[PDB]
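Notes follow the structure.
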Amino acid sequence: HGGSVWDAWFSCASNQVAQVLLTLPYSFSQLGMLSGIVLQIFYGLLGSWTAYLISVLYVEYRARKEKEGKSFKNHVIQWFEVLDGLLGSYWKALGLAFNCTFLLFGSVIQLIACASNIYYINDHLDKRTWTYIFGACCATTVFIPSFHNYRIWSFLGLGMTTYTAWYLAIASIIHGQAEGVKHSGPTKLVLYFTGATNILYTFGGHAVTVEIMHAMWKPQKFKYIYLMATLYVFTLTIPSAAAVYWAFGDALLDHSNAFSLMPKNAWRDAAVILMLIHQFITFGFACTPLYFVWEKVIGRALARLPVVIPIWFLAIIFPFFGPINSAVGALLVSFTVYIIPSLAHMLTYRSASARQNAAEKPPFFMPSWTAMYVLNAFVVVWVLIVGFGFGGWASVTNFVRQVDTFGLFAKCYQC
Ligand SMILES: O=C(O)Cc1c[nH]c2ccccc12
């Protein structure tokens, strides 16, 4: 029987980094080594803190509900229901819109990544119609009611992502310096900020953390799981991305995907196959809550047939891999992952009486709530400035430049 603490850690490790492990070298080449590492560590700490914040919010909500006299024997609670139960009505609507649109764009991003990854295996025709082909495969997931057995998928994802990251790191050991390798790190404004926003995408929770833990016999212990997961990711990602960037110099500015330039061999082929499988599985994971909300609002494929088609069409109309990541980071992720949780926490715990009856006290090494106040202020201000205030100022400019250079419904991109 799955759903245990170990299974929760496996699922967190599998989900926290699914497809951004291939774009990160592009962001690093866009940013640099030292700055990239610093930003990754800072955003990892912030993501872990926000995960703890969401966990404590859920724990408090559950405590209040159990005080009221509500039972959840056959019920599962999502993030928006908690937002409704804490803040109000318009706030519930905002949270739903944000997380739902974020999940839709995440499905689109996953489809784009899957298509781009398969593009490097065996291609003899135009890429757009290949995405058309993958559309039917993506839509076929409607038949399965749900991925109840998340344990096997989490195990496979963890193992295969570990192997892929380790191989990406290892190959560069003898791959050697690129012919006439050149490193320049940051160059100017738009590119630097675009990379600094695309990094934000892969170091949060991706608005799935709420259900990641349910069924756990000890729900209150999410800090351990997340911290281990975030760290595990660090070990997987920092060496791999750093090694790839060092090996290939400034060749990642135009070839965002790593597999584009690596030599063709059996190990690489296995890596791309594993990445495609993981991309499909995580696409299903991301789409499941959207399907659930859609069914619950509207009232065995016809129920969710009219929701996939927009996803497929939006993936088709845009073939961009990294720019889309930057845009979603500067527009959607930067709101439904960091700003909303902090704002909700502060709004709910503004008064002192609620603090007195807190479900969970913060651990020893933060001996005051004033530190929490100041940390929330710092995170919200910083994410507003560089996430929404200026991250978009670069991401949207990059998208406009893209469309200028390629237009709409581009058949092939980065080729
Ligand atoms: O695929 C990604 O870019 C990141 C990611 C991991 N799990 C997700 C669930 C929904 C949307 C995006 C993601």
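Here Swiss-Prot sets the residue numbers for chain A, with the shown residues being 44-342, 352-467 in order.
Recorded method is electron microscopy, 3.5 Å.
Backbone N, Cα and C define each Cβ position, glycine as well.
The Cβ of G79 (mutagenesis position) has 25 neighbouring Cβ atoms from other residues within 10 Å, across all protein chains displayed. One mutagenesis experiment named in Swiss-Prot is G79 to R, and its note says In aux1-110; resistance to 2,4-D.
Listed in Swiss-Prot is the mutagenesis experiment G178 to D, annotated as follows: In aux1-112; agravitropism. Here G178 (mutagenesis position) comes close to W364, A367, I368: these same-chain residues lie at least six apart in sequence, with C-beta atoms under 8 angstroms from its C-beta. Secondary structure at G178 (mutagenesis position), taken from DSSP and collapsed to helix, strand or coil, is helix.
Experimental mutagenesis at this site is recorded by Swiss-Prot as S215 to F, annotated: In aux1-111; agravitropism. Neighbours of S215 (mutagenesis position), defined as other CB atoms within 10 A of its CB across all chains, total 20.
Swiss-Prot documents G238 to E as a published mutagenesis change and attaches the note In aux1-104; agravitropism. DSSP assigns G238 (mutagenesis position) to a helix. Other C-beta atoms found within 10 angstroms of the C-beta of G238 (mutagenesis position) number 25, with every protein chain shown included.
Listed in Swiss-Prot as a mutagenesis experiment, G247 to E is described as follows: In aux1-106; resistance to 2,4-D, agravitropism. Taken residue by residue with DSSP, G247 (mutagenesis position) is part of neither helix nor strand, so it is coil.
Quoted from Swiss-Prot, the note on mutagenesis experiment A250 to T is: In aux1-113; partial agravitropism.
In sequence order, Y101, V102, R105, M256 make up the list of same-chain residues 6 or more apart from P262 (mutagenesis position) whose Cβ falls under 8 Å from its Cβ. Listed in Swiss-Prot as a mutagenesis experiment, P262 to S is described as follows: In aux1-116; partial agravitropism.
Under the DSSP three-state reduction, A272 (mutagenesis position) is assigned to helix. Less than 8 angstroms from the CB of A272 (mutagenesis position) sit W52, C55, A56, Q59, each of them six or more residues away in the same chain. Quoted from Swiss-Prot for the published mutagenesis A272 to V: In aux1-2; resistance to 2,4-D, lower growth rate of roots and hypocotyls, partial gravitropism.
The annotation that Swiss-Prot gives for the mutagenesis experiment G292 to E reads: In aux1-117; agravitropism. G292 (mutagenesis position) falls within neither a helix nor a strand when secondary structure is assigned with DSSP, and so counts as coil. Note: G292 (mutagenesis position) has non-local neighbours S72, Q220, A221, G223, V224, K225, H226, i.e. same-chain residues 6+ apart with C-beta under 8 A of its own C-beta.
Same-chain residues at least 6 positions away in sequence with a Cβ under 8 Å from that of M305 (mutagenesis position) are, in sequence order, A214, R311. In the three-state DSSP assignment, the secondary structure recorded for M305 (mutagenesis position) is coil. While the structure shown retains the original residue, Swiss-Prot records the mutagenesis experiment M305 to R with this note: In aux1-102; agravitropism.
Counting Cβ atoms from all protein chains shown, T325 (mutagenesis position) has 24 others lying within 10 Å of its own Cβ. Here the residue is the original one, but Swiss-Prot notes a mutagenesis experiment at this spot, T325 to M: In aux1-103; agravitropism.
For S386 (mutagenesis position), applying a Cβ distance below 8 Å and a minimum sequence separation of six or more within one chain yields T240, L243, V435, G439, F440, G443. Under the heading of mutagenesis, Swiss-Prot lists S386 to N and annotates it as follows: In aux1-118; agravitropism.
Under its mutagenesis annotations, Swiss-Prot gives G439 to R the following note: In aux1-105; agravitropism. Every protein chain considered, the tally of other Cβ atoms within 10 Å of the Cβ of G439 (mutagenesis position) stands at 24.
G459 to D appears in Swiss-Prot as a published mutagenesis result, with the remark: In aux1-7; agravitropism, resistance to ethylene, auxin and 2,4-D. The C-beta environment of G459 (mutagenesis position), restricted to residues of the same chain at least 6 apart in sequence and closer than 8 Å, is empty.
Comparing C-alpha positions, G79 (mutagenesis position) sits nearest to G238 among the mutagenesis positions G238, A250, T325.
Spacing of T325 (mutagenesis position) relative to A250 (mutagenesis position) is 13 Å (Cα to Cα, whole number). Listed mutagenesis positions: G178, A272, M305. Those with a CB atom under 6 Å from ligand 1: none. Annotation for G247 (mutagenesis position): spatial neighbours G90, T93, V385, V389, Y390, criterion Cβ-Cβ under 8 Å with sequence separation of six or more.
Counted within 10 Å of its Cβ, the other Cβ atoms near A250 (mutagenesis position) come to 25, all protein chains included.
9 residues are missing from the deposited coordinates between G342 and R352, whose CA atoms sit 13 angstrom from each other.
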